[PDB]
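Peer 1: This is the structure I have questions about; it appears just below.
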Amino acid sequence: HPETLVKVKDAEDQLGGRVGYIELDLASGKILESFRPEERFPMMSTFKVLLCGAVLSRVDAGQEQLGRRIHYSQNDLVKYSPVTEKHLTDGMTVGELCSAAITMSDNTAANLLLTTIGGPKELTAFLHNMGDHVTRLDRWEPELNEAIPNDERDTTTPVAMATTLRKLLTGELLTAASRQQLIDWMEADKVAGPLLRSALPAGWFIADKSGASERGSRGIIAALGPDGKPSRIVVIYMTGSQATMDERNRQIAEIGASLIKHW
Ligand SMILES: [Ca+2]
């Protein structure tokens, strides 16, 4: 049961590639622990939380409504669309699309939402406008999942993502209702069980979003804490490894267990 930093390094030793890690105090924003904090990693589906943050900003400004219904066709479906593929007749509201993109990592949902705001480049422009010049989205789904060995497109760094996530969840950037909706969507995450959630004790709160792409990218962003209240932000990224999805999941769970047991 090695310290958190020791486990992250151990993970990198076992997996190959690089493992990036950061841990923020929620209340203050102070970095409590880090490793490769400022090195770039593929974002993968974790950008989907950022996307919905931009959507909710439009809502706060009366430029969008969570209830606005969006219809799409069979042509619009891309691979992995467990939710959108079920609503070709009735379509889905902007809010349902965010739920699908965040809680199931629905690709088409994310593409539809990107259209509503003006595309990948317009998310990046939203991020620049809030203080994040590091993170960048350049492509749609599923092209952004190729994690070209050290390519800067569709990347972030552990420190930028964690900082951006923290502003989204706790800053005056979104209204209280909107920022509660965002964390609510993350809390309802359904496809990250084998990650940090598998190491979570009873009564703990967590809201998270996972990602996975090409060779052998894997990541998770999270707000978590004991007593049903989030008190820290954790961001883990991985890339470069040849290991299976199982091993990469397992290593993240063991980093999680270390984080918990040394809380
Ligand atoms: Ca190393």
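The numbers used for chain A are those of Swiss-Prot, and the residues that appear cover 24-286, in sequence.
Each Cβ is built from the backbone N, Cα and C atoms, and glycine gets one as well.
Annotations for this protein, taken from Swiss-Prot, read as follows:
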- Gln37 to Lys: In TEM-2, TEM-3, TEM-8, TEM-16 and TEM-24 (VARIANT)
- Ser68: active site, acyl-ester intermediate (ACT_SITE)
- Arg162 to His: In TEM-6 and TEM-16 (VARIANT)
- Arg162 to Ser: In TEM-5, TEM-8 and TEM-24 (VARIANT)
- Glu166: active site, proton acceptor (ACT_SITE)
- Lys232, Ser233, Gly234: substrate binding site (BINDING)
- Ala235 to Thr: In TEM-5 and TEM-24 (VARIANT)
- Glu237 to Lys: In TEM-5 and TEM-24 (VARIANT)
Peer 1: Below 8 Å Cβ to Cβ and six or more residues apart, same chain only. Which residues does that give for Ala235 (variant position)?
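Peer 2: Once residues fewer than 6 apart are set aside, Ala235 (variant position) is near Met67, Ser68, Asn168, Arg241, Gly242, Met268, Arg271.
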Peer 1: List the Cα distance (Å, whole number) between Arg162 (variant position) and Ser233 (substrate binding site).
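Peer 2: That separation, Cα to Cα, works out to 18 Å.
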Peer 1: Can you tell me which recorded positions out of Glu166, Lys232, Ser233, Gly234, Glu237 are within 10 A of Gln37 (variant position) by Cα, answering none if there aren't any?
Peer 2: none
Peer 1: Starting from the Cβ of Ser68 (active site, acyl-ester intermediate), draw a 10 Å sphere and report how many other Cβ atoms land inside it.
Peer 2: 29
Peer 1: Let me make sure I understand the structure: which of the recorded positions listed (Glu166, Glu237) has the fewest other Cβ atoms within 10 A of its Cβ?
Peer 2: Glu166
Peer 1: Based on DSSP, name the secondary structure state of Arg162 (variant position): helix, strand or coil.
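Peer 2: The three-state answer is coil.
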Peer 1: Sequence gap of 6 or more, C-beta under 8 Å: which same-chain residues meet both conditions with respect to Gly234 (substrate binding site)?
Peer 2: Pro65, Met66, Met67, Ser68, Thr69, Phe70, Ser128, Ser240, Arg241, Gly242, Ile243
Peer 1: Nearest to the residue listed as 'active site, proton acceptor' by Cα distance: which of the recorded positions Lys232, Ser233, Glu237 is it?
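Peer 2: It is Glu237, whose Cα lies nearest.
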Peer 1: With the cut-off set at 10 Å between Cβ atoms, which of these recorded positions ends up with the most neighbours? Options: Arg162, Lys232.
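Peer 2: Output for this query is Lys232.
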Peer 1: Counting only other Cβ atoms and using a 10 Å cut-off, which of the recorded positions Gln37, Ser233 scores lowest?
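Peer 2: Among the recorded positions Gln37, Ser233, the lowest count of other Cβ atoms within 10 Å belongs to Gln37.
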Peer 1: I need the neighbours of the substrate site defined by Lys232, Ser233, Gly234. Which other residues of that chain put their C-beta within 8 angstroms of the C-beta centroid, in sequence order?
Peer 2: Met67, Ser68, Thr69, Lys71, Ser128, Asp212, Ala215, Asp231, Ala235, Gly242, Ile243, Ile244
